[PDB]
Structures are given as C-alpha cells and as structure tokens.
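> Pasting a structure here, questions to come.
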Amino acid sequence: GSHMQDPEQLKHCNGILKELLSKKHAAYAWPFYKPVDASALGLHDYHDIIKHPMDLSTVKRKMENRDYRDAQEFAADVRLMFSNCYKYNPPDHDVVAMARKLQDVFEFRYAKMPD
Ligand SMILES: CC(=O)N1c2ccc(-c3cc[nH]n3)cc2[C@H](Nc2ccc(C#N)cc2)C[C@@H]1C
C-alpha cells in the first residue's frame with residue numbers, strides 16, 4: 001500500500017539513477033547503460049543463464065513511466081542488474097570489477113534514503 005513518503009523516496013531513487021548515468025561514473029558504468037546484446041557480443045548462452053535481464057536504460061524507462069511504486073521496487077531492479085552480472089561473468093572479469101564499483105555507488109547512496 002502507498003505510503004505518503006513514497007513520492008519523496010522515489011525522488012531520492014531518481015537522484016541515484018541520474019548519478020549512476022552521469023559522467024562522474026561513466027568509466028565503470030558504461031556496460032550497464034543498455035540491455036546486454038548477447039548475440040552481438042557472441043554470448044549465445046546469456047539468455048539461458050539470465051532469466052530476467054536488466055540495465056539502466058530499462059530502469060530509467062520504468063522510472064519515467066511511473067512503473068516503480070516504491071523505492072524497494074526500484075532497488076530490486078538495480079540489484080537484479082548487478083546480480084545478473086555476477087551470475088554470468090567470471091568473478092575476475094573486468095565487467096565484474098566495474099559492477100562492484102557501481103554497486104558501491106548505489107548501495108551507499110541508497111542507504112541515505114530519507115525515511
Ligand atoms: C553487463 C554485462 O554483464 N556484460 C556486458 C554488457 C555490455 C557490454 C558492452 C556494451 C557495449 N559494448 N560492450 C559488455 C559487457 C561485458 N563485456 C565487457 C565489459 C567490459 C569490458 C572492459 N573494460 C570488456 C568486456 C560482458 C557482459 C555480458
């Protein structure tokens with residue numbers, strides 16, 4: 001059920017999203033900007049391993065469309081995006097190091113949620 005604080009919490013989420021997409025973090029955020037194009041990357045098993053793809057452009061579309069009803073729903077998609085990366089790729093891959101850095105940005109700012 002909607003809480004009177006959900007709009008303000010969603011503004012905090014939108015601020016986080018803008019930060020994740022900003023030039024400040026682009027050196028490690030870029031793999032997460034768009035859906036994984038498995039065929040283009042030669043990763044022909046990606047959709048057999050990853051049931052629910054997620055990426056920041058999809059999060060942005062969902063925010064713009066008012067799909068997220070609360071902060072926890074937004075956070076679940078951001079964390080799904082990172083989890084997919086940790087599931088599919090070897091833990092020493094460059095993309096995993098990038099994911100860990102971007103997830104640190106996310107988690108520390110998400111923790112500052114007004115509540
Ligand atoms: C997010 C994610 O898990 N993945 C993902 C997604 C998009 C893109 C992409 C976008 C444009 N081009 N490539 C590349 C990758 C990863 N591959 C690499 C990532 C970083 C580096 C360096 N430094 C080298 C390879 C493979 C992996 C399936």
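Think of each number as a place in line: the chain as shown, counted from 1.
Placed from the backbone N, Cα and C atoms, the Cβ positions cover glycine too.
For the published mutagenesis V36 to A (Swiss-Prot position 376), Swiss-Prot gives the following note: Abolished binding to histone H4 acetylated at 'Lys-12' (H4K12ac). For the published mutagenesis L41 to A (Swiss-Prot position 381), Swiss-Prot gives the following note: Reduced binding to histone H4 acetylated at 'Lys-12' (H4K12ac). Among the mutagenesis results in Swiss-Prot, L43 to A (Swiss-Prot position 383) has the note: Reduced binding to histone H4 acetylated at 'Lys-12' (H4K12ac). The residue drawn here is the original one. In Swiss-Prot, a published mutagenesis experiment is listed as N89 to A (Swiss-Prot position 429), annotated Abolished binding to histone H4 acetylated at 'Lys-12' (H4K12ac).
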> Among the mutagenesis positions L41, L43, which residue has its Cβ surrounded by the fewest other Cβ atoms within 10 Å?
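Candidates: the mutagenesis positions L41, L43. Fewest Cβ atoms within 10 Å: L41.
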> Of these mutagenesis positions, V36, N89, which scores lowest on Cβ atoms within 10 Å?
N89
> Do me a favour and check the Cα-Cα span between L41 (mutagenesis position) and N89 (mutagenesis position); whole Å is fine.
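Counting only the Cα atoms, the answer is 13 Å.
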> Three states by DSSP: which one describes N89 (mutagenesis position)?
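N89 (mutagenesis position) sits in coil per DSSP, no helix or strand.
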> State the three-class DSSP label for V36 (mutagenesis position), counting H, G and I as helix, E and B as strand, and everything else as coil.
coil
